[PDB]
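Written below as structure tokens is the structure these notes are about.
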Amino acid sequence: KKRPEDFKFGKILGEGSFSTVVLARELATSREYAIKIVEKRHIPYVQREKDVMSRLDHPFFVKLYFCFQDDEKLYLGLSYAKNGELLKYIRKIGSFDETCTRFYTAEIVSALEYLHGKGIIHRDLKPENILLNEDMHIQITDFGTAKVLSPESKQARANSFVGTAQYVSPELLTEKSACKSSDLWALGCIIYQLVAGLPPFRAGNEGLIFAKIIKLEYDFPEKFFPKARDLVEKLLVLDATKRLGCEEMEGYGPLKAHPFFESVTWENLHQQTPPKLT
Ligand SMILES: Nc1ncnc2c1ncn2[C@@H]1O[C@H](COP(=O)(O)OP(=O)(O)OP(=O)(O)O)[C@@H](O)[C@H]1O
Ligand code: NA
């Protein structure tokens, strides 16, 4: 078990509702980590984050390397995503060209195929939770609100009410449960945001967003890559059993076969050089 004194802490990388992420160098190895620190006095979320991430082993996810605790804090040692949030780049450039939209959408699809293959729902997929490593490949994070579906019971629905209003699925709002397909709804919101520069359901307060989501009230700007618009229209479907990529639609094969992805080589995506964003 590692201890606080094993590290030299540097700058704060970010802060959550009740967590702080700090850049740290391990003295004995000289390795850099992002260490997420939670105050104890301020817990199933930390445990859930631990349990879910301990199960993951794919290049498109932040890795959990170690954990420890002292009387005051819980520490999670994570890989450092040097380039930060995908959201920063969307806001910086305003929107992504077709090549970049395609590449990053493909990486998210690949990541979700892996995650869903393990029977795990993310439930809070959004650009803020898609980080970028030094090589500009994605590193999905924020698993404290993810759910491992029980294989013993062939569980499909998760009952915890979690998410972010702009990306939350209509089934969680209306039926009070989410499923793997709920992440494909979020994917469609993210692809839309990459191209249009804002997510599709927008308002100055959450209730107004919920009202639009449940009615599928959104529009495309006049210029939007046509095959990408088709893909978004096959993801933003109210009926969770009718989204391209979902189990009832026969899984990731048909999604990866969408015309928007025609030029994608799905194998070794993580070994390709990402396209420059501008
Ligand atoms: N592995 C990482 N590498 C680099 N930066 C990170 C890493 N993990 C988190 N961060 C940064 O720290 C911020 C806070 O992370 P944390 O997961 O502790 O809280 P959060 O869940 O994002 O915040 P909230 O609880 O308010 O939604 C993130 O938004 C991100 O910018
Ligand atoms: Na969060």
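Residues 76-117, 124-359, in that order, are what chain A shows, numbered as in Swiss-Prot.
Placed from the backbone N, Cα and C atoms, the Cβ positions cover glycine too.
Annotated in Swiss-Prot:
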type	residues	note
ACT_SITE	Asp205	active site, proton acceptor
BINDING	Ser92, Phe93, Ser94, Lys111, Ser160, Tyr161, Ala162, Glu166, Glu209, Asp223	ATP binding site
MUTAGEN	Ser241 to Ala	No activation
MUTAGEN	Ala277 to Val	3-fold increase in kinase activity
MUTAGEN	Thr354 to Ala	Abolishes phosphorylation by MELK
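Known features from Swiss-Prot, placed on the structure.
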residue : record                       : Cβ contacts under 8 Å, 6 or more apart
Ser92   : ATP binding site             : none
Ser94   : ATP binding site             : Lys111, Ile112, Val113
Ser160  : ATP binding site             : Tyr108, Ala109, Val143, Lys144, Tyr146, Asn214, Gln220
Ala162  : ATP binding site             : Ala109, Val143, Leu212, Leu213, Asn214, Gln220, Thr222
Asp205  : active site, proton acceptor : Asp223, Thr226, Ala227, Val243, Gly244, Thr245, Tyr248, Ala267
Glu209  : ATP binding site             : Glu166, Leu167, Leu168, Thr245
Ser241  : mutagenesis position         : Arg204, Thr226, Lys228
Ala277  : mutagenesis position         : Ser176, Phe301, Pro302, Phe305
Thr354  : mutagenesis position         : none
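Of the residues the record lists as binding ATP, namely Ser92, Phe93, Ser94, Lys111, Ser160, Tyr161, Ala162, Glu166, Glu209, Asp223, the two whose Cα atoms sit farthest apart are 21 Å from each other. Between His117 and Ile124, the deposited structure omits 6 residues, and the straight-line distance between their CA atoms comes to 9 Å. Under DSSP, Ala277 (mutagenesis position) is assigned to a helix (H, G or I) in the three-state scheme. Ligand 1 lies within reach of none of the recorded positions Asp205, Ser241, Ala277, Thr354, judged by a C-beta closer than 6 angstroms to any of its atoms.
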